[PDB]
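Participant: Input: one structure, supplied below.
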Amino acid sequence: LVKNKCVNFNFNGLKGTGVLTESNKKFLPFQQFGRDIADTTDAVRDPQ
Amino acid sequence: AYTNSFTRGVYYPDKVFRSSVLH
Amino acid sequence: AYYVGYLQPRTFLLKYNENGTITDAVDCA
Amino acid sequence: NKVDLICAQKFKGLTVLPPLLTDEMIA
Amino acid sequence: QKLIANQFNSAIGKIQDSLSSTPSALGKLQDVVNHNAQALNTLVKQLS
């Protein structure tokens, strides 16, 4: 897991590019990834 | 016998986390 | 004592709080 | 006084440019 | 002169109350802001 750096990533099939910076957030145990108001994935959960 | 369902039966339609929005 | 109801195709407006919890819904039809 | 979405819109290529005259200059 | 000055001062003072109490007073500027926001939101939601 490459943190704090601009990388390409693939979480379970959610492919994307950006910087991962360990958001606090409150994901319900079943919730895999989050989304902003514009329906763009702004948070993910590590499957490891 | 019959009864009113009121506003019950809502579930989470997906695994997506949404915060303080209306979807 | 158990209750049974049936699902139908519908549009719902669900409200999520800041914690990601569905706290209210509107049945559009 | 009487009058996160911005960042979300910015991440889709839509940005807002500041006016040339600031509110202080207009005042 | 004194009566005219007092009337002007009273009217100016009532301007503040008229603007502050009425929430619909500045509807034109807020309409401009809301038109911009609605156009941007429509442009964003067209991506889905």
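So for chain A, numbering is Swiss-Prot's, and the shown residues are 533-580, in order.
The deposited model was determined using electron microscopy, 2.5 Å.
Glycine is treated like the rest: Cβ placed from N, Cα and C.
Per Swiss-Prot, the features are:
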- A:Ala570 to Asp: In strain: Alpha/B.1.1.7 (VARIANT)
Participant: Once the chains shown are all counted, how many other Cβ atoms turn up within 10 Å of the Cβ of A:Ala570 (variant position)?
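Facilitator: Within a 10 Å radius of the Cβ of A:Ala570 (variant position) lie 21 other Cβ atoms.
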Participant: Taking DSSP as the reference, which of helix, strand or coil describes A:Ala570 (variant position)?
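Facilitator: Reduced to three states, the DSSP call for A:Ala570 (variant position) is coil.
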